[PDB]
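The structure under discussion appears below in the form of structure tokens.
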Amino acid sequence: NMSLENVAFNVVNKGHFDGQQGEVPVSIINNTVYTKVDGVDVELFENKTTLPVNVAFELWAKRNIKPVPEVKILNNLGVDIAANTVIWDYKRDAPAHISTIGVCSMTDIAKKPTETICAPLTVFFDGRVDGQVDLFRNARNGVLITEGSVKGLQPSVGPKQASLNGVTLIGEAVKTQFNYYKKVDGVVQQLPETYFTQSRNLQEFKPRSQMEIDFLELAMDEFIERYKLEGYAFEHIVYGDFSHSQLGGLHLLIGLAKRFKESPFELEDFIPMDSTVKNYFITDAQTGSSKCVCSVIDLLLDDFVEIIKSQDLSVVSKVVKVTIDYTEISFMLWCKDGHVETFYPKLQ
Amino acid sequence: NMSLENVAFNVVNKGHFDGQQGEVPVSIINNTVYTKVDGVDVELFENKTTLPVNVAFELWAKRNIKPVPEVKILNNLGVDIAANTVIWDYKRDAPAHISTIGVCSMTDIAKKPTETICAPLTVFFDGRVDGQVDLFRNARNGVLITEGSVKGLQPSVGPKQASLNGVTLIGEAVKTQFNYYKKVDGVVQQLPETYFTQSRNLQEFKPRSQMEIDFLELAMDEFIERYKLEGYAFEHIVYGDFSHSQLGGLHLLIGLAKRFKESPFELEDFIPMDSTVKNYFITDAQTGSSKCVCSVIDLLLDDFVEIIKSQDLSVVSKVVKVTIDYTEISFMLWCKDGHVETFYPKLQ
Amino acid sequence: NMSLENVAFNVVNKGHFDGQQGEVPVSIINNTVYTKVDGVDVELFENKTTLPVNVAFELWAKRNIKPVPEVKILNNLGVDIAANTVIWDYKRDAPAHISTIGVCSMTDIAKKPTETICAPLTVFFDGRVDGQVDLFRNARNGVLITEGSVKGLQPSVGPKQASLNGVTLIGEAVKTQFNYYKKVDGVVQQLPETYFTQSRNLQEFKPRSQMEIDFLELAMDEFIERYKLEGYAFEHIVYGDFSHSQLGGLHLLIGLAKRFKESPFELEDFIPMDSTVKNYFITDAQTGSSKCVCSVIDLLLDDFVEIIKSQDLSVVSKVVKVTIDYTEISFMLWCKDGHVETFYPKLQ
Amino acid sequence: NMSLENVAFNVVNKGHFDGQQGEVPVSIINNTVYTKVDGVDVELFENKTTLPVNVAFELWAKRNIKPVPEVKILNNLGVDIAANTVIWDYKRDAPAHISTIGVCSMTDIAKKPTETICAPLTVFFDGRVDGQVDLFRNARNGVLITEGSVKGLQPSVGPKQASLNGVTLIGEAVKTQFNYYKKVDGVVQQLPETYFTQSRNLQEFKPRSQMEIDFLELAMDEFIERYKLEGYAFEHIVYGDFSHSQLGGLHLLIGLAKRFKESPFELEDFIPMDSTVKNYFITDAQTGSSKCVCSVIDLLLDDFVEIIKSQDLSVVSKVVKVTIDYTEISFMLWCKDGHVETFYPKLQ
Amino acid sequence: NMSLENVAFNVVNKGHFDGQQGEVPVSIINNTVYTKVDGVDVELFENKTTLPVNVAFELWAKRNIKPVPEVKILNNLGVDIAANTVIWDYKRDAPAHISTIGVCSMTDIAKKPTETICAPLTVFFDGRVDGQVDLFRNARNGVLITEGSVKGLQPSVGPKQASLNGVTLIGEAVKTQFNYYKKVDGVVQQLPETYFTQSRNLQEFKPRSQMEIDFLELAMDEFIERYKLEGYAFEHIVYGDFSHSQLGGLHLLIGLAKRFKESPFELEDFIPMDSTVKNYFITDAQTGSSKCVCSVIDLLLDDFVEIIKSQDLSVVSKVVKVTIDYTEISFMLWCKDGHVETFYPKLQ
Ligand SMILES: [Cl-]
Ligand SMILES: [Cl-]
Ligand SMILES: [Cl-]
Ligand SMILES: [Mg+2]
Ligand SMILES: [Mg+2]
């Protein structure tokens, strides 16, 4: 029943694969899928993946169209494969995982998660689908998300936001905050205390706390005085130093957002992927200050204040580990004379 | 006299093919045409069509650079080929028709429209070109456009707007509203009464009536009261329902325009082509409400009111046919207790 | 349920498309069709055509696997399209015709030859298939082949040989000699009296007459005196002149076969296609004699003798039109003092 | 320091990857690897695989250059991956296996076969390499080849021939006959008693028994009476029937070799891969007899005689399973009135 | 009026570029040039070069069709570019040089060799063309070939054979032996006394001396005693050793031709290019002996005997430089107890 022409039928009639019968004529050329509409070819899908065009086309058509965790979250938890679904990575325009389970015959390593080949793999389970909670209880390694309680399992509350068709949002007509569960070698794991990134962007940045509202409204000197931030180098870390050829600091996305409203700048996303810490080649258009590797993270400003105020500042330099998005992020803390010189996330 | 290097000469010197003599050096690689400018290669054309690169390059260079009907109009009239010109489909970045007549030797099926091979085809004629009106009188099947009257033929007034170099506009320094004529098997046809879509877009939406001006300025409850629209489900059909996971209604482009100014959303144009009814996979960023197939049409708000007020509302559901852009559009009308439940265009 | 995966299923299980149901996983990459056979991809089809890979793959799978006329015959008769089949051009590794009739959705212009679109086209009908003779009677332009007589239709006996899966042969377990019929504008044409090329190859050349047996066995001076060929320039036309830098004569394939068994040479087929007359760039390896455009034709030697011996030798230069493979082949006849200088086919 | 330029250095200096240090300039274009040799690019590798060009280039350079089992043997044993080597499939011009173990970073699933990821996979071990026998003892699923005895392991004597750089041969200066061992789920399997195909080709076929010498020299009626083969349908099974349009029988490669020396024919290998039974689309050039799916197997003629002469001829139709190349091959045995009608291998 | 369509016109009508006027329709797709011949596309050129498809097509059409020196000769002389012509490397299916002079606008660095840009480059001049000898006198760096004497210039007699359209031959109807001249920095260089390789192939090998006739006819022990070759390791150097797993010796092409007529073997040319010494990955099919890097050279056997018999046999290991094809070839001479062990050319 599986066929390329049937997949294209579902896309043109249902917007995605819906399991409907029918076939439309398809021509494949230039890593692109076309269909003939009233005698002319219309592009349906441009393959941006490393997979064959018809294979990637099928996986994208069968992508999950419900609110799902962001890929960085699934990566930080070590997820290798999804159970009977396709998590589409819109950052890479490619499937988030190599193989599939009961989805596409060309990429399927198994039909159901209980098969032997799935034993060493951390399978992602969705409690919103019938039987996936019970499948998670019988899985050796797996990650489970639910909207409510699971009897006999202690939950971990995830981020407020989730990805819906490549749109990260805090749901109002839909539920985006899940309970997280993980098993390793048959043993349920206790997930650690973690912060969560806010997954915002520059153009559409919106404050989510009165501190962030005051950060964008007030000036630098007035904001640092109001929240008693003297001696923490927020002028460097958050606001950024543009007086020299090498750009200084500017490691919080909200600091880039405040600057972007005043003056534009160039951000080179040379590792285009979903990750907790993003690295950009930045060039400021107003001053000419630039930096090849500017590590940026989108933390709630209140959370970043709690972190930097929770450190010992009696050492010149050391490595600070912070659990964010269920992964350990290494920060580099520099201090002189008991005050913060700088504080930034490292590469990986 | 035809040559690839001569076509590239005209593009670099005249912006398009102008019939001038000359040749520039050309290199073709990666479905792209390049020319050497002072020792370096400069991209001239990236082939986005299903045709060979050099063939598509020639057709695009010879595209019509005058105001022409939008492709959806030509499609709805069943046009198969153009007479001694190339209608470029900027929505697909491809020629609107497969074959040509007296344009490109590789795609030409004939040199002049009077040839035998053109008999079963609906040829598009442009009265603004000398002799094309008379050629239309001797053609078996054809469509003719003019700026003025044609002796012995009853005209049909077309849309106010036309496409100029992929820019749809109502001409002020140029004439964009044409008279339409059609012949089938040698018999002149009488074109039916039809509405016309406005061919506007979200970012640059501009109201074209006081009702549309009031729709964007006033609130929903205030607008429905002013124009006495109680019982027609404009809250659902036009304004859209975002309270549930499945997006409800929102089938008029002006309703999307009003929403877009307040909150952003994602529109997946999974059938990228010019058509009277567009189908989008929509995801609302503020609420999370989404719908795989949201049929949207850009009618003048006054015209849509006239249509929905001209229907019988005593049946649960039925199919309503409306002639728009010279084609029959099937709508689905749902009523309960004598009032409109919903009313939306179908797929095709 | 026509599909790419179903076409591949028939190919792997039946060697071609046999109308069986079933699907196998398919990967498309680099203009090649692959399928998974126990883990690894196996190449099924390398697209050598100008069509999309999946389209040409379907047409090749649906190619006619019965003895069919050689493409040069169909070309000389002006065939543009076949009725409900695909004639595969094995010399081009591509379909012999652009469009199809009731074969492939992507290339079909019609499902039946009786449709209006097929009238101006010369449709090829196979009288061995039920109902094709009647369709030929109803077609405006067409070509018909049959094994026996059709009531009322004056036949034209075709060549002894036909192409079976790319192998040209005179059938013994199957019949390769057909009657030929042609209609132009609804009127049956009388096919002209014609010679036929023998369609032999240089490697596996085999004589077909006692004269051809003698030509290969006998020396030049012995053969010319035996069959009384003095004054007919066979030393030049058939045997060829290698004494000069520019190769002279050598226009009959049997003359090439005789030279090849002695000393090899290089044949550059710069127009790789099936045609009654072939043009080659020839380079003799032993002497170094060459010629850019060498016109070669594979006639029965007895036929060529019959042709050359019926010419008027009293003119310095005369064009001579001979009907070969149902097409008129022009020859250049040069004579001097009551004997011919040369007599070769034009490249045309 | 693994790199593309270093791999190319080894290829140009050592003919393959030899672990030497050095780099040469490399150009990648059109799925081909080039290198500059005194100004001009020389092609080193044309990627015929479904892998990226640089990846397949590295795997081909690291291919095993010692006598290795033929891929059909490894396939019939269920091998999925090799331990610290690459088995190159020369019939597919591609690696015989998808992933690698400690070979290439792009395709490695592990650096050592003992890693957890390799347990459910059947790993191929080469006992000629130090430490591979011990790794086989510790592997859960695996296949081992050795030249001599392993203490405690009951051997299975493999075929006389092996593949050396794409050349299948019975070694004289090297040993090509191995012992075979197999483990499934940590338990050593006893390999079944099996016949082996001879792996000869049609062009360079050479007999290997006095019976095979007789078959090629003797006539059909003389050979059948000599080896007392009356009532075993050798005229059909081995010699083949060409009297009808559909080719009959001809299922032993030695029968094809006998026919080929007399008159040539066309073999279309629509599944180009190494397998115990091969399916061909055959077209006989002399008679025109053909058959879409012709199952062929290259057994020693004495073996096939031993097989056919041990069957019960008292049943109309019976399936017969024979273990050949360590896999069960199904045959169709048709008998009528105390003698066989046909006896051919299924395409399976 | 240089154009792609005009180049294709010359190719189809003249077999190459002949400067004739005319255009034919051309389709470019998949690094191949096509043209329409009565409806269907016929392949004219498959780009095997690293240049753009239309550029390499033009250079191939403008290739030199006269007897030209073999590329290895031009390489050994350091030629970088040709004057107003294209030397086509048929072993690479690519131009022998990167840039051109007055040939193709895309690859031209100059229209005349006298231009300033050509001075540091070694330009190849063909004295058979009017005015090229004078251009050689005015060029700073260059190489000149002539058929006869040039006044004042001391000639160097080149090899007997030359390449005519990819066919290397000793001309009879044409002259393939030239005088050679070379200038470096405006000063004429005296070319060294040199041997020449015979440029034969393994399939069509033909001896060129009574000694070579004897070597092929006579047995090893009979030949070595006949030409008094005791103590010169011809059993190893020329005949080759197959008794061991690693192939020994076999460095003269005539030795390969003798072995090939007896039993076939596999030659892998991992550096496919024209060079005085060729390196092959050899696998003997009969014995299984192989060697990754086998240096082979096609000298006249009498020349190699003259070379080996002039060496001092009193040293264990000595490097020996011999000028062959105008370049110095290094040999490894191993001797032991008054006789040679081996004597082979280095891979260099
Ligand atoms: Cl009759
Ligand atoms: Cl033992
Ligand atoms: Cl002189
Ligand atoms: Mg700025
Ligand atoms: Mg919104």
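Don't overthink the numbers, they just go from 1 along the chain as shown.
Per deposition record, X-ray crystallography, 2.2 Å.
Heads up, the Cβ atoms here are built off N, Cα and C, so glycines get one too.
According to DSSP, E:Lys291 (active site, for uridylate-specific endoribonuclease nsp15 activity) is assigned to a strand segment. For E:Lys291 (active site, for uridylate-specific endoribonuclease nsp15 activity), applying a Cβ distance below 8 Å and a minimum sequence separation of six or more within one chain yields E:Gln246, E:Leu247, E:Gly248, E:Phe281, E:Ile282. Residues or ranges marked as active site, for uridylate-specific endoribonuclease nsp15 activity by Swiss-Prot on the basis of experimental evidence: E:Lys291.
The domain 'Nsp15 N-terminal oligomerization' feature in Swiss-Prot is assigned to E:3-63; the stated evidence is sequence analysis.
Marked as domain 'AV-Nsp11N/CoV-Nsp15M' by Swiss-Prot: E:64-189.
If you look up Swiss-Prot, you'll see E:206-345 marked as domain 'NendoU', on the strength of sequence analysis.
Within 10 Å of the Cβ of E:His236 (mutagenesis position) there are 18 other Cβ atoms, across all protein chains. Where Swiss-Prot documents E:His236 to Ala (Swiss-Prot position 6686) as a mutagenesis experiment, the accompanying text is: Complete loss of NSP15 endonuclease activity.
Within 10 Å of the Cβ of E:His251 (mutagenesis position) there are 22 other Cβ atoms, across all protein chains. Reduced to three states, the DSSP call for E:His251 (mutagenesis position) is coil. Swiss-Prot documents E:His251 to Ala (Swiss-Prot position 6701) as a published mutagenesis change and attaches the note Complete loss of NSP15 endonuclease activity.
Listed in Swiss-Prot is the natural variant E:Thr114 to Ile (Swiss-Prot position 6564), annotated as follows: In strain: Omicron/BA.2, Omicron/BA.2.12.1, Omicron/BA.2.75, Omicron/BA.4, Omicron/BA.5, Omicron/BQ.1.1, Omicron/XBB.1.5, Omicron/EG.5.1. Secondary structure from DSSP puts E:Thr114 (variant position) in coil.
Secondary structure from DSSP puts E:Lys261 (variant position) in a helix. In Swiss-Prot, a published natural variant is listed as E:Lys261 to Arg (Swiss-Prot position 6711), annotated In strain: Kappa/B.1.617.1.
With DSSP classes pooled into helix, strand and coil, the tally for the domain 'Nsp15 N-terminal oligomerization' (E:3-63) is 20 helix, 18 strand, 23 coil.
For E:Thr114 (variant position), other Cβ atoms within 10 Å of its Cβ number 16. Packing around E:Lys261 (variant position) is summarised by its Cβ count: 10 other Cβ atoms lie within 10 angstroms of its Cβ, all protein chains included.
Residues from the set of recorded positions E:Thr114, E:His236, E:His251, E:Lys261, E:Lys291 situated with their C-beta under 8 Å of a chain A C-beta: none. If you compare Cα positions, E:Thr114 (variant position) sits closest to E:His251 out of the recorded positions E:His236, E:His251, E:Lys261.
On the backbone, the CA of E:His251 (mutagenesis position) and the CA of E:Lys261 (variant position) stand 17 Å apart. The two recorded residues, E:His236 (mutagenesis position) and E:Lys261 (variant position), have Cα atoms 19 Å apart.
In three-state terms derived from DSSP, E:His236 (mutagenesis position) belongs to a helical segment.
When the domain 'NendoU' (E:206-345) is classified with DSSP, helix, strand and coil residues number 37 helix, 48 strand, 55 coil.
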